[PDB]
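S.K.: Below: one structure in C-alpha cells.
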Amino acid sequence: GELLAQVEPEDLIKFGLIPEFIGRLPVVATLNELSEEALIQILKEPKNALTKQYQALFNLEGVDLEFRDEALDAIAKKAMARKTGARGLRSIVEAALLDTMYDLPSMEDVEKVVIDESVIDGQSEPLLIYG
Amino acid sequence: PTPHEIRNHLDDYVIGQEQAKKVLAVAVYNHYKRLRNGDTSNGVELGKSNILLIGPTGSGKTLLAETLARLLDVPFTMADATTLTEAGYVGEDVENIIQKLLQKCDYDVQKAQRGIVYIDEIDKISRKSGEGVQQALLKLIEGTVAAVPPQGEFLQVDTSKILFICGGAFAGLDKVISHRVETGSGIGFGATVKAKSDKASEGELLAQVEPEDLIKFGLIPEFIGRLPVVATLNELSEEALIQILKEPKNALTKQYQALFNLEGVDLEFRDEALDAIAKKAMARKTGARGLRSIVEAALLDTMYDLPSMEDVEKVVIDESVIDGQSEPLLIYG
Amino acid sequence: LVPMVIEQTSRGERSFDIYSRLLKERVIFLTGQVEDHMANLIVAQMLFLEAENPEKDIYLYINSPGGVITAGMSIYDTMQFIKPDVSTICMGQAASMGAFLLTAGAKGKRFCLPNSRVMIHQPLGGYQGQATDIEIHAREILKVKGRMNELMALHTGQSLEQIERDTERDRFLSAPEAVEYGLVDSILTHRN
Amino acid sequence: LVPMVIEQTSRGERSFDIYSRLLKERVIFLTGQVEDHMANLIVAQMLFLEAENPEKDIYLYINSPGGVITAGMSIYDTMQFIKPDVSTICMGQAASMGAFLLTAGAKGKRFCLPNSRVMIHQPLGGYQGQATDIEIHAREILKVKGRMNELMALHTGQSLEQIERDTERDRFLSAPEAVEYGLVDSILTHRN
Amino acid sequence: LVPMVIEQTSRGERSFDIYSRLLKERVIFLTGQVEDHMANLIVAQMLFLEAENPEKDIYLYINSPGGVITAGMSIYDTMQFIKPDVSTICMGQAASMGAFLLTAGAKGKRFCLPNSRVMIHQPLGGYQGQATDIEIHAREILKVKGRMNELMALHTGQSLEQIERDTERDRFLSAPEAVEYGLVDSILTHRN
Ligand SMILES: Nc1ncnc2c1ncn2[C@@H]1O[C@H](COP(=O)(O)OP(=O)(O)OP(O)(O)=S)[C@@H](O)[C@H]1O
Ligand SMILES: [Mg+2]
C-alpha cells in the first residue's frame, strides 16, 4: 500500500506504457489493499455480502445458519494472508462450509447451524441443533 | 519568426537556461529557415543541423523541446532510448513514433518533414547491447529513405528533413570534464572535494564540453559527428525553483489560484510559503517534477472542503501550513 | 584466510572480501600494534571515503594495545581534518595510542562495548648516547607528553591537571567508567 | 590449500572456497588461538550476516584451546548485540576463552558433539615492574576474573559462588557433564 | 591485507586497491625506512604521473624516520627534474632523509599536519679498514654533509652557517616551528 502511494512517471514507462500516455493522466488515484478491519465490514454491511448469500442458500431446504462475531474477524485475517482481496473471503467460507453442504441435505431433522472461530479454523466440526 | 522573437516567447513559459535558450533558438531558426526554402534556387544543398542537449535530470531538457515546438504548428513527438529502440530483437524501432508524428499532421507526409522528433535518455545507451543501438541509430539520425512502410499503398519517407534532437541526463560527465580542463586531485589533503549540498558548479563546468569528452563517455565517434550543435543546461538551485512557482506564465501557483477563482474564493501564496516548498522539494531530489505533487497535496485537504464550506471570500496559506503545524487561514466574509 | 563475500547489485555479482565489503559502507578497522605501515593504510581509507561522500559519517573500530606515538598522531590529524565526522567504537581493548584515538572522535558519536576496556598512560620512550644528545631527547619526549595531555582534556572535558595526575601510571577503566571520565559518550549493549 | 567449491545457481556458475561457501549459509569458524587479528575477523563476519538477514540464526563452531581474554570479549559483545541469535556448537575442544563463548550463545540453541570437551579456568596474566605498577595490574586482573564469573553464572544458571570455586583450577567436563552444568543444552549425536 | 576499492566510471566497474586508487589521482606515499628498493618505486611513480599529465601537481606524503642517504638523493633529483610541481605533506613524522625531502617540495606548496614533527641531523656513516681507506671515506661523508646543508638553506631560505650549527645535533621542531624555520609554508588543520 505504501509503495503504490509513491510512484513516478519513469516507473510506468518502464512497465510498458508509452511516455505520452503517462503525461495525459495528471491525476493518479492510487488504491490500497483492504485491511483486516475493512474486510469484516465488507463481509457483513454490504447487502450482497457472501455471508448472507450462504444463509439464503440453505433456506432452500429449510435450514439457516449464523456466523459468530468471533468468527468473522478470523475469516478476515485468513483472507489477508491469501493476498487475493475481497475474492479470498468467498473461498475461505466455501472451504469451511464445504463439509456442511456435503452432508446437511442428506441428514434429516436439521433446524439450525452455528459456526464459531474453532469450526472455521478446523479445530472442531460445525455445531448443529436438531429440531 | 526571427531568433530574437523566439527567445522572447520561450522565456515566458520556461525560466532560466539563458545559454541553452540562445543556442537552441538559433538552431531551430536555422533548420526551419532552410526547409521553408524548398525551391532551393542555389545549387548548394541544405543539410540538417541536429541538436544535442546535456544537463542534469529534472533540469527541463524535455520541457525545452516540447515548449519550443508548441510555439510552432509543426508536430512534436518523443521517444525513449532506455528500451533499446531498434527494428529487431534489440527493441522497438522509433520508426513507429515517426509515423505518429505524421498522424498528428492529418497524416500528411509533406508536413511530417518538419518534425522535431526528440529522443530522451540518449546517455543510457553509452558503450560499456549499448553500442549496437548507437550504430543502428547513426543512419536514422541522418537522411535515410528506409523506414516502416506507412499504411496510408506503401510509401517510404526520408528522415533527412525531419529535425532530430537527442538529449540525456549524462551521469558522471562532469568528472571527465573536470579532469581535462580543471586541475587538482580528487583524493587527498590538497584535493578539491566538491560539497554535495553546496558549490553547485556542475552547470558551469558542463559549458566547457568538447567532442573529446563525449568520446570517453562511451559515445562512438560517428554518433557525436551526427550531432554538430551542442547545448548545456545548468542545475536549478533552491532559489531557481522558487522563481518557477510564480515567474512562469503557466506556473503551479497561477493554475491552482485560477481554479479557486471560479467559485469566488481567491488563494494567495506568500513568499515565505514558496521558499518552504522549494527547500523540501530539493531534498526529495524530484526537482521541478515533484513541485506539482507536493503543492497539490498541501492544499488538497482544504480544496476538498472548500466547495462544501459556506461564507468563504478568500483563503490564504501560511508557511506553517506547509509544515503541517496549522491549516490555511480562512477569512470569513 | 579472508572470506570472500558477494554483493547483489543491478549491474551484477561483485567480488569482495570481508574487510572490503565493510569498507564500502564507510567502515574502517584498526587492529594490531600501531606502526607506520598500518597507520598509513588507515589514513588512505579515510581520504577515499571523504571524496566519495564528504557528509556521511566514517566509522572506525579501535582494537589494539597501542604502538608508535608518532604513527598514531597522523591518524588523529586526518580525523580532525576531513569534514566527515569520525565515529570511534572501542572493541575488545584500547590502550596507549588506542585510548587517545577513542576520545578523538566527534563529540556525541563516541561509543564502546559493554565489556570494552580502556587504559591510559604517559608516553614511553628512551635514548642512549652522549649527555648532550640525551638532554635533547628528554626534552622532546616531555613536550610530547604535554601536548597529549592537553588534547585528552579537550575531548574528555577534564582539567589539564587531572589528566596529568591520572597519566602518571597505567589506569584501567571499564566501559561504565569511561562514560563518566569523558572518553566515550554512551555504551552500545543491544541493538534497538 | 583450500578446496574451491562451485555453487549452481540460476545466474550461473560461481567460484567459492570451502570456508566462503559455508559463510554464505550463515556459518562461522573459530579455529586457532584467540588473538586480536582472528577475533576481529570473526566480528566482521557476524556484522555482515546481520545486515543480510537480521532474523536468520548465525552459527559459530568453537574449536580452540583459548587465547587473549581481551580479544575474546569483543566477540562476546558482538554476539549479544546483533539481533540474530548466535548458535554455538563445540567441536573437538573448547577451553579458556573457548568455553566462555560456548555458553554465551542464545539460550536453547547451544549444542556440542558427543566427544567434545570443555575446560574452564580462572584468568591468566602477569606483570613485572615497580611495586606500584604491579598493584595496579593485580587489581585489573582480579576485576576481570569477577566479571567473567558473573557472566558464566548468568548463562549456565549456576550460583556465583559455585562458579568461583570451580574456576580456582582447571576443570575438564565431558559432553554429557556439560549439559548438566549448564554450558550447553543438548548433544548432537546423529542427524534425525 | 589491502582493501580493494571500486571506482564507478562510464566504461564499467574497475578493480583497484587503496594505494592504487589514490595513485590515479596523482598521490604518492613514502612510508618505511628509506632504501634502494622503496626509493626506486617512488621514482617510477613520479615518472608515470609526468607522462600522463606534465602540468597537474603530484602529491607526496612523507612519513618515515629516514634511511639511506644515497637512496633519498634519487627522489630529490626526480622531484626537481619532472616539470610538474611536487607537493610534499608531512604526516606523523619526517626525520633524517624525510625532513630533507619535506623542504624539497615546490615553493608555496609545502604543508604539514598540526601535530607533525620534523627532525634534522647531520649525515651518519662509518667505515672500517686501512688508514688510507678510512681517510677517503671520511672525506666522502664530509662532502655529502656540505652539499646537504647548501640544499637545505636554498629551500628554507636560512643562511648556510645557521644550517650547519643546527645540524650538529638532532633538533626537534613542531609544526608551528617548521613554518618559521622555512621547512614548510603553512599548516593544514581543517578543510575549508
Ligand atoms: N525550467 C523549467 N521551468 C519550468 N518547469 C520545469 C523546468 N524544468 C523542469 N520543469 C518541470 O519538471 C518536469 C520534469 O522535467 P524534465 O527535464 O522535462 O523531465 P525529463 O527530461 O523527462 O527527465 P528525464 O530525462 O526523462 S529522467 C517538467 O515536465 C516540468 O513540469
Ligand atoms: Mg526527459
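Numbering, chain D: per Swiss-Prot, residues 16-207 in sequence.
This deposition comes from electron microscopy, 2.7 Å.
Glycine residues also receive a Cβ, built from the backbone N, Cα and C atoms like all the rest.
So Swiss-Prot says this about it:
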MUTAGEN   D:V17 to A  No ClpA-ClpP, little ClpX-ClpP complex forms
MUTAGEN   D:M19 to A  No ClpA-ClpP, little ClpX-ClpP complex forms
MUTAGEN   D:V20 to A  No ClpA-ClpP or ClpX-ClpP complex forms
MUTAGEN   D:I21 to A  No ClpA-ClpP or ClpX-ClpP complex forms
MUTAGEN   D:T24 to A  No ClpA-ClpP, little ClpX-ClpP complex forms
MUTAGEN   D:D32 to A  No ClpA-ClpP or ClpX-ClpP complex forms
ACT_SITE  D:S111  active site, nucleophile
MUTAGEN   D:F126 to A  Little ClpA-ClpP or ClpX-ClpP complex forms
ACT_SITE  D:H136  active site
MUTAGEN   D:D185 to A  Loss of protease activity, forms ClpA-ClpP complex
ACT_SITE  D:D185  active site
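Distances, neighbours, how buried they are, the whole picture for these features please.
M.R.: DSSP assigns D:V17 (mutagenesis position) to coil, not to a helix or a strand.
Residue density at D:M19 (mutagenesis position): 11 other Cβ atoms are found within 10 A of its Cβ, drawing on all protein chains shown.
In sequence order, D:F31, D:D32, D:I33, D:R36 are the residues near D:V20 (mutagenesis position), counting only same-chain partners six or more apart with C-beta under 8 A.
Using a 10 Å Cβ-Cβ cutoff, D:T24 (mutagenesis position) registers 9 neighbours.
According to its DSSP assignment, D:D32 (mutagenesis position) is in a strand.
For D:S111 (active site, nucleophile), the same-chain residues lying six or more positions away in sequence with a CB closer than 8 A to its CB are D:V49, D:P80, D:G81, D:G82, D:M134, D:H136, D:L139.
Around D:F126 (mutagenesis position), the C-beta neighbours below 8 angstroms that are at least 6 residues distant in the chain are D:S102, D:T103, D:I104, D:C105, D:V199, D:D200, D:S201, D:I202, D:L203. Reduced to three states, the DSSP call for D:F126 (mutagenesis position) is strand.
Secondary structure at D:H136 (active site), as computed by DSSP, is coil.
Cβ-based neighbour count (10 Å, all protein chains) for D:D185 (mutagenesis position) stands at 11.
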S.K.: Just to be sure I understand the packing, how many Cβ atoms besides its own are within 10 Å of the Cβ of D:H136 (active site)?
M.R.: 16
S.K.: To the nearest whole angstrom, state the Cα distance for the pair D:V17 (mutagenesis position) and D:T24 (mutagenesis position).
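M.R.: Pair distance, Cα basis, whole Å: 22 Å.
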S.K.: Cα-Cα separation of D:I21 (mutagenesis position) and D:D185 (mutagenesis position), in Å?
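M.R.: Distance (Cα to Cα, whole Å): 44 Å.
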S.K.: When you measure from the Cβ of D:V17 (mutagenesis position), how many other Cβ atoms are you left with inside 10 Å?
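M.R.: D:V17 (mutagenesis position) is surrounded by 9 other Cβ atoms within 10 Å.
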S.K.: D:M19 (mutagenesis position) to D:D185 (mutagenesis position): how many Å between their Cα atoms?
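M.R.: So the alpha carbons of D:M19 (mutagenesis position) and D:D185 (mutagenesis position) sit roughly 40 Å from each other.
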S.K.: Can you check which residue among the mutagenesis positions D:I21, D:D32 has the largest number of Cβ atoms within 10 Å of its own?
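M.R.: Output for this query is D:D32.
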S.K.: When each of the recorded positions D:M19, D:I21, D:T24, D:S111, D:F126, D:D185 is checked against chain C, which show a C-beta distance below 8 angstroms?
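M.R.: Listed recorded positions passing the 8 Å Cβ cut to C: none.
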